Amino acid sequence: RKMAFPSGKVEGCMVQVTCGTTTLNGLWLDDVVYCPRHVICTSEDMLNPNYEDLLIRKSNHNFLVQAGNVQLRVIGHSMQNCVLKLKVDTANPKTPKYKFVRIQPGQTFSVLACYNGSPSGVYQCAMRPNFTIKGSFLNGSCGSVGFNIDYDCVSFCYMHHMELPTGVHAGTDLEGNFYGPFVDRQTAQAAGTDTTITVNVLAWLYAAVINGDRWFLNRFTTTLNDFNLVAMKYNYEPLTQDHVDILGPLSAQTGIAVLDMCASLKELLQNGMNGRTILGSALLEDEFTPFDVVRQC
Amino acid sequence: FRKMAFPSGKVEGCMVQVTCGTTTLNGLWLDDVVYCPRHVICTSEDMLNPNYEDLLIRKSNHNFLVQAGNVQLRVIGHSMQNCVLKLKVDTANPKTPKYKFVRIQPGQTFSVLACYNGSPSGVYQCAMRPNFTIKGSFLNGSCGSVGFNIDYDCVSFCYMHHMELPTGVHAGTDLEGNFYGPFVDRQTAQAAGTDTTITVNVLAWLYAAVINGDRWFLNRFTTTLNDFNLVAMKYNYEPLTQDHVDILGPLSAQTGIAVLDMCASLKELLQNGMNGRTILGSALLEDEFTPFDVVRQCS
Ligand SMILES: *[C@@H](O)[C@H](C[C@@H]1CCNC1=O)NC(=O)[C@H](CC(C)C)NC(=O)OCc1cccc(F)c1
């Protein structure tokens, strides 16, 4: 049921980028290759890298870019925040229509995990409210990107840079700005306390109804403020009226008003699932947006 | 751990649409052959119980509309192999990957590229249940979508989608047209046997927890494969095969925990329960990660 966008259009952009003894992935659009800047670091550098300093000392030819069997000639380089932009001589014919976007926490995106420029897997993630993502990224995955696809247009929203000690991951948009308070230095970093994406739990509960599962529903009802009071108590995000509007289609399709579902969710939070499960999970799932659930139903 | 699909681009480049009359479903275009479910040739008056051989004799090459996008692919031949249609076309797919057709076993996982009218919608990871059904996400027009695994540069095609059952699960064939399980391609009521838990995958998951340092559940004892299997069946778990034991090898080697020792640890979990304890942050035993999947995400 957890569904990623088809990754073919992105696969045709993935290349390998090497500098010294560091190898990671880059994204090749038109005649520019994007990758994490920490590729220019050495072991010593990575603790407190002075990137502008390290970069000026670098030559176009210190960057080996490989697209499969082929090598691409770097003819220029520049830095945009934490992303290194490498101009090359040849354009990627497989470049798709695209745009660069910075997603809000709570929004989901597909990740194409790559190693040495070769696609390995694809999966769905959500930008957590503390701006980490719960990914499956190992050594060599840096430069893997996250994206959405609308019609024929790929929106790139994420580029992977690091793993925190807790096992979650962090990265930047394609402008090179981190999501969250993180920095691209080799230090143990901790995120803010994470919260649960309420509107997504709600979309998912509706999804469970649509699929014939409704043991958690109740006749009770709640106000929006009183629901948010309980939500905040259990480290759930508050629900905005835009969030309620967005749940509309799902309300309609099932005949369960948003606040009815909020009431059901409130009982779940205060009681628990008591052995029962929902769509197979024993925990409330918060990485399905309303749009995700709709598109798949 | 999360459900992780193979990148779909190599399969995207093979998806086309096949139409008979107003009936449109998806096909798989490899070299100069298009593969699709034979029930594309059915009307509605015909789906209750079709006579496929008699429905086909009446068909000609020029009744088949195959399209890659809006571009027509002319059909120059047609045959029926079990429940799949093979349409020979006048153009060899330039995007044809290295590929093979494999028939998988219950328990094995694969990625599905859910397509509508030949356009990819989404990709996700499915497990073939022991009752030969998959817990998919398919709507109308999704038939002919395929399931695959990728090994090196080679796509192994293992599943083509044909139908949904009363209980909401899905059934289909291999790429040679042979159904998985007892089902037939007819618009009739069909129930799958009782589902059981995929033991080999539960074991892979325990290995996965040990690899990550979560090992409270290992005990000092072992068991025979037969004794484990007889106790497993009493808890609605699948018995283990010799192949299951063999595909657990690498994880056994990685951890130094013999397969039958891990079976004894599971046996004790089944008999005594968790006792309020969690494994990989969960009180449920997960059964949709194969030993190959555990490696993909750990190593
Ligand atoms: C890509 O280059 C790589 C992928 C990471 C590492 C393994 N899983 C992943 O997601 N990134 C890094 O290695 C990154 C480089 C720096 C210069 C940003 N550092 C990192 O992932 O480790 C962070 C860390 C954890 C604990 C303690 C510590 F000091 C640092």
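Residue numbering in chain B adheres to Swiss-Prot, whereby the residues present occupy positions 3266-3564 in order.
Determination method: X-ray crystallography, 2.0 Å.
Here the Cβ of each residue, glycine as well, is placed from N, Cα and C on the backbone.
In sequence order, B:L3290, B:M3312, B:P3315, B:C3348, B:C3408, B:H3427, B:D3450 constitute the residues six or more apart from B:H3304 (active site, for 3CL-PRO activity) in its chain with CB-CB distances below 8 Å. Annotation comment: Swiss-Prot describes B:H3304 as active site, for 3CL-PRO activity, evidence class sequence analysis.
Record note (Swiss-Prot) on the natural variant B:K3353 to R: In strain: Beta/B.1.351. Of all Cβ atoms in the shown protein chains, 15 besides its own fall within 10 Å of the Cβ of B:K3353 (variant position).
Quoted from Swiss-Prot for the published natural variant B:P3395 to H: In strain: Omicron/BA.1, Omicron/BA.2, Omicron/BA.2.12.1, Omicron/BA.2.75, Omicron/BA.4, Omicron/BA.5, Omicron/BQ.1.1, Omicron/XBB.1.5, Omicron/EG.5.1. The Cβ neighbour count for B:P3395 (variant position), using a 10 Å radius and every protein chain shown, is 23.
A coil conformation is recorded for B:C3408 (active site, nucleophile) in the three-state DSSP classification, outside any helix or strand. Summarising the annotation, Swiss-Prot assigns active site, nucleophile to B:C3408.
According to Swiss-Prot, the natural variant B:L3468 to V carries the annotation: In strain: Zeta/P.2. A 10 Å cutoff on Cβ-Cβ distances gives B:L3468 (variant position) a total of 26 other Cβ atoms nearby, all chains included.
B:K3353 (variant position) carries a strand DSSP state (E or B). Each residue contributes its Cα atom, and for B:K3353 (variant position) and B:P3395 (variant position) those atoms are 34 Å apart. Distance noted between the C-alpha atoms of B:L3468 (variant position) and B:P3395 (variant position) is 16 Å. When Cβ atoms from all protein chains are considered, those within 10 Å of B:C3408 (active site, nucleophile) total 25, not counting its own.
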